[PDB]
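Remarks on the structure that follows.
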Amino acid sequence: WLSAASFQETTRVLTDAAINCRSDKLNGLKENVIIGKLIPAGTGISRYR
Amino acid sequence: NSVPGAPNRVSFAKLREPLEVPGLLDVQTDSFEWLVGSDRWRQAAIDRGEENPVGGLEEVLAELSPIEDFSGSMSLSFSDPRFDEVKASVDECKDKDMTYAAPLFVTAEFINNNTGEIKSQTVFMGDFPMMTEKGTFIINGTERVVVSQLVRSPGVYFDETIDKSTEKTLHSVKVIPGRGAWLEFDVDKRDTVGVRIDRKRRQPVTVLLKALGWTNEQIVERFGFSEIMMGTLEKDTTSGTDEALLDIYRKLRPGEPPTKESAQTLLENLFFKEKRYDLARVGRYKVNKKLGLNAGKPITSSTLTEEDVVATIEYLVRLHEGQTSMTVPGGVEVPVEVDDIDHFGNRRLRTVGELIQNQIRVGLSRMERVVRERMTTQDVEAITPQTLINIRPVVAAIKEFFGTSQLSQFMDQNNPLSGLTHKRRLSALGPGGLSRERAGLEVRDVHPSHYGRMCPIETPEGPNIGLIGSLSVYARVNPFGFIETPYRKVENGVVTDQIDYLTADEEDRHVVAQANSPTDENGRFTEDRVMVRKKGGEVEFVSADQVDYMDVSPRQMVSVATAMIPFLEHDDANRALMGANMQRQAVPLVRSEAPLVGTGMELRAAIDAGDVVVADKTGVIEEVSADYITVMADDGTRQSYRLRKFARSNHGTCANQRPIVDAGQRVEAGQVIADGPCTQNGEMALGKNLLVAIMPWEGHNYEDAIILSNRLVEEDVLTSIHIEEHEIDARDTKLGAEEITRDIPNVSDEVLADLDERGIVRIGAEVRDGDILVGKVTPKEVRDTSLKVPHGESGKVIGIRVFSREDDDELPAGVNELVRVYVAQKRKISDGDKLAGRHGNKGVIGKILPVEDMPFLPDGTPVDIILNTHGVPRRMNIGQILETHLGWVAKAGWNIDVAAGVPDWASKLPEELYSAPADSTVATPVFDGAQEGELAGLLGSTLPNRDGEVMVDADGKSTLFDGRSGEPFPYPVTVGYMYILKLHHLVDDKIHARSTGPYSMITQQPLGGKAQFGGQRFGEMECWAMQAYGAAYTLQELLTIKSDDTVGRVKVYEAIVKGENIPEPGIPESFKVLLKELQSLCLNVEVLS
Amino acid sequence: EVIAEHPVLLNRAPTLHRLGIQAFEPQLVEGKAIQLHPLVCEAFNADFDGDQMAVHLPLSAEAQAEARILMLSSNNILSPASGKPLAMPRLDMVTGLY
Amino acid sequence: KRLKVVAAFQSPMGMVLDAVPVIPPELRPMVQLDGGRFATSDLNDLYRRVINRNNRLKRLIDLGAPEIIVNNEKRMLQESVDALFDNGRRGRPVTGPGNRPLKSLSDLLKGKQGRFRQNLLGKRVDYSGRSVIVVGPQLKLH
Amino acid sequence: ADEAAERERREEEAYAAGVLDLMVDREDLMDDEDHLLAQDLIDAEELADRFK
Amino acid sequence: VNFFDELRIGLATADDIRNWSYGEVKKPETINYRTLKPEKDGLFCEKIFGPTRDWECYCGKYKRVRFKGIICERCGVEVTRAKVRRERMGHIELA
Amino acid sequence: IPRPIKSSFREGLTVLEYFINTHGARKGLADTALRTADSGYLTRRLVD
Ligand SMILES: [Mg+2]
Ligand SMILES: [Zn+2]
């Protein structure tokens, strides 16, 4: 939801995500920058970090 | 002959020009003098046409006058405007931020119908700003400009529109008065013909016909022959128009008591009276010239119209099928065409006069409402003119316009040409034009009617490529605003000396020839078939007598800045555009050197720009100096001229004027006396002539970069002075008051050692970042807040200007003092700085080479600048090459060998070119210049040096040596003299850096801009280009501990300065904001782990 | 002594591929402009007709390493669309070799 | 539809409120200017309006009054709360003091700039710089 | 059914407005001279119309 | 920190709001022209929304940065830094 | 246009062989930006 809420008709997204208690797991890198976290790529992913 | 102080500038031109370049900025002055009914314009108008030449203010004060309340008992009326003498001169206004204006007077009269009285007195309506001899209004110390504005002309405009579903061409209509009933007729998607009045719901069109008091019989009489009639005639509508009118009304103002009289009055008032219908004379004339209405008859008062509305539907119908002509029963015959939106017969020019007229109209409307109130509320016998007038609205409107309006622009005061183009600039964007919709490709393009009215080349390169042009040279403006270009009449095939200033509505109807169409003598042509233009810009090879008109010169369509580029026609429109737009951003230099190879339009461009100080009456120089000159005219008087030395322009550049005369020298009115910033003896000099080689050096002119010689840094050739104006204000506050003192809290004396006993630096000082220009003190006992020189500035002071409220100065409200320091820097050419010729050959210096290592001719002459080969052909700026060759010739003159006989290539050459000395200026006009054959046999002559040798071949090339290796160069190399410019794109104004400085306080981000010690923007594309690598710690950095993280940044700085290893980020501020903004919506974002 | 071996990133807007950003080792030149190797002027679409450039300093050691290794100018020779070199002789070098 | 929605809850005490959250002030720009003129936006008079209506209700229940007007004022309070959360869902929305509507919390994350369509627009960083460029032919790629 | 089309067109407008906001602006350019740019020749709404 | 792994979103039972907040709001007075100071127990207030300037009270008792974390029994605000006015919300509680 | 430009940048263009060479120039100097815009659009999508 962090990513699709960077897209349009957000309120629908946030609503549908709240009811289900959606819990984004931060698998992408379109969102790990929003959080100021290390993208999972390169000198990111556990295998190297 | 033409100009007295004209340094001999030989001309390669062959044709005879029957028209001198009109006043290049006469449009502004003419429009103003029309706005104030000045006497010169009076004689102009009377000598030509009308004999009751109303002004532009009187029109306003009259269309309004008389004025009365609804009861009509008491009325009022203005008349007889009039102007006083200015309160202050120009520089006298600059030196103290005053304004250039003149007291304005009036002569109003009050009357009462029951008493039949008259009280006529003269009133005062404030201080009216005024125009100088240049064309610039001054506004609060600054020199300003009010540019023109392209707009559509009021009048019928038709346009076919294809329904994207059913591809059936259906025409339309639109009556577009200056204001009032906004309307559009059309052929509806059905055979019927509906209307749309007030830009609203549609209705039949026969409805409005029988609304005016008409019947179906007369309709089917004057027109009943098109099918569309029946469709809209078969409505089975009540022939007595009593409801459909009321229906229209109830659509206008739903909720009205119904009455036939109501709709009658509404229709006769909103479409046929000045209340909400006025086709200003331009529009009534656009509707007269079309439809052939009231032919050969005055146009004063027919704005409202009952017949200009009826023939429009006839035009529309007869155009439906395509009836290719019309005739009003009493008018003239005109064709049935469609109307383009860009065609200048349909566009027009809101000159400054008209803008000011309109703002004054608005102010007077506000005053009108004020006096309406005061007059239907106040008791008679106590109100007379001085009591029935509140002026503040008028002054406030004028000042609002001159301050805010995007047309009231600062003067582009880099160099005379910049300012002279800011005038004559046609701006299709502003209040009243287009800003959002047509910013496409239908107005940002060229049109065949731009020939002699706008330069298709000169147009800014920023967001306004096409919305901003530049009026041409041989052009003027109709009183109506329609642009006009001259044309030589021609009949039977013999040209004439007559000249007619035509507009596109009078040129598309005819056949115009070309300038170079040769003529043997007496006016007769030379061929039987020539080239011509036509209606739709369709050039043609056609007969020699069919023609009806003829051009007046080449360079008729080009602007000024484009008429100064030699060998232009050998370039490409894009590079000439670049050159035009790169002469305006050229900085004045200490010594201005005239252009060796130039174009004739280089003297007028400085005579007609207001940066040369000329005489006014033939006489004798009596006293000379650097600042002041004292003439002794031959009439008995003594004119005194004052030169402005070291005056900061509106962009940072200097304005040093220097005199070109001595004592006793005779002069002649119009003869230059003192040069300006960028002039030498009276002709525009923006840059310098430089010895040029064209060759790839050892990798320093790579990719448009270029090289120079340290000589241009020793002899101060491309040196330029730049002046900066810093200032502060002393005012009051809560904790007391602000003061300007030398007493500074708890500092050393090294700082103050440059200041004086008052707080301001001693003139002649040498300052730099960290230097106190003026010592101010702010309470709380006090605060250390003085003025200080920013980062990157330095130089010597010139002037300290202190304006004090204690000594009667019109300072602001919350102010006690105003302090302005001027500093100056003598900047030299350096790596990174920008250079450019006149053909878009631009480049940033990449090296500056010791003269001892520059390729030198056998005579030792060390080449100054070195260009590159790989930039000329792939860009089509070959003109410089020619500019190069001719230059060399103009430097080492020639003597054609006529001893035998004038070679065939020197046949067309005119005399005075068969010989010339060394360092001799030249002039190769744009489209009548030195062809390639009169130049590829001129290089031959190329007089030798003192030692008898020619340092150049018959091809333009020399055999250069190398300064490093010593060995010669194998092949011959090009060499010459090219005229380059220095631009305002200096590194010292472009470099910028930051480690830790000021932040936003709102988003908690480093600020943006060198102006405020800002930071660089790491957008999204960069985020991507990083992710693609696999860099995730660098991105974390550039997003957390460099922009937002409020503790991370400081902990990082501190760890660094301590040597420690820096920590990891925390949580940014943007995410925090996101979370405490979501929580506002009652959404619980609960992090996990 | 505080600038040796410490790399810096160079960007030119617009940025249209990972080679629009590159790490260089800085030397010191008395001036106000930023020199630049003439082979990378393709990656950047940079010509010296008055263009500009932007610098960025890495601070952490991870970032210094990423510059030295992933984003250096000598380790980045080939365009990641075709495998064809992108820093090679273009205009005058070609004519000289020819 | 029923199944998706209900199974979503497979607690639903969120569709109605007897309390409300109020953001912190720094995120609502209302400052002063030299002279006595404010610098204010269209996202902060809404809490004031809602408190005004909750007050109009605070003296209409215990003070004693008929259910009719209490309930009408409750409807009005709800219509005013709808302005805090995206006023613009009833056609003509709440209009600002001068002429134009208000900016609501759902605008921060929905429209032109927002905070979701803006937290990726980039940044403005420290330890950086800008300058023109020239050609170093005497230089190695690194 | 004129309910969906509204949200469709508005989402497309917003996507194109983001596209435009994504490109560099004149306050951030690193070019020779200020030239023409997407943000002043076409609007998000036409940049949407011309992809449908 | 920034060891996060998941962001569970959902609705907030009205008590959660009360928990988020440090105080309520009871005064519909955004600011008073005078004093250049927002009202008390109102909007843009100074009781829940942090000490305005720096470790500051509205009374003027403990402006001493020496101490820290003391609420004022005359004006009710805690002297803390980082402009805590930004991370502080309040619960309106109607009926 | 069926009226070509029979003159080069060396032989020297005439006037009317030079007033028809501008149209396309301005057209292109405006089209460049729209091209960049459509490119940015495609790219942002492919990255999405
Ligand atoms: Mg460039
Ligand atoms: Zn206290």
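Heads up, chain B uses Swiss-Prot numbers, so what you see runs 21-800, 822-1130.
In case you wondered, yes, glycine gets a Cβ from its N, Cα and C as well.
Within its own chain, B:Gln429 (mutagenesis position) has B:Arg164, B:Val165, B:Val166, B:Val167, B:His442 as residues 6 or more apart in sequence whose C-beta sits under 8 angstroms from its own. What Swiss-Prot says about the mutagenesis result for B:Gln429 to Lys or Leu is this: Rifampicin (Rif) resistant.
Under mutagenesis, Swiss-Prot gives B:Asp432 to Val with this note: Rifampicin (Rif) resistant. Taking the Cβ of B:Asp432 (mutagenesis position) as centre and 10 Å as the limit, one finds 20 other Cβ atoms among all the protein chains shown.
Annotation note: B:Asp432 (mutagenesis position) sits in a coil segment as assigned by DSSP. According to Swiss-Prot, the experimentally introduced change B:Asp432 to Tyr is described as follows: Rifampicin (Rif) resistant; RbpA no longer rescues transcription in the presence of Rif. Decreased affinity for Rif, no change in affinity for RbpA.
B:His442 to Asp, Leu, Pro, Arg or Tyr appears in Swiss-Prot as a mutagenesis experiment; the accompanying note says: Rifampicin (Rif) resistant. Taking the Cβ of B:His442 (mutagenesis position) as centre and 10 Å as the limit, one finds 21 other Cβ atoms among all the protein chains shown.
Of all the Cβ atoms in the protein chains shown, 19 others lie within 10 Å of the Cβ of B:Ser447 (mutagenesis position). While the structure shown retains the original residue, Swiss-Prot records the mutagenesis experiment B:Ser447 to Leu, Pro or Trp with this note: Rifampicin (Rif) resistant; RbpA no longer rescues transcription in the presence of Rif, decreased affinity for Rif, no change in affinity for RbpA; tested in the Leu mutation.
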If you measure B:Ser447 (mutagenesis position) to B:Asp432 (mutagenesis position) at Cα, how many Å is it?
15
For B:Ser447 (mutagenesis position), what is the secondary structure state per DSSP, taken as helix, strand or coil?
strand
Looking only at DSSP and grouping its letters into three states, which state does B:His442 (mutagenesis position) belong to?
helix
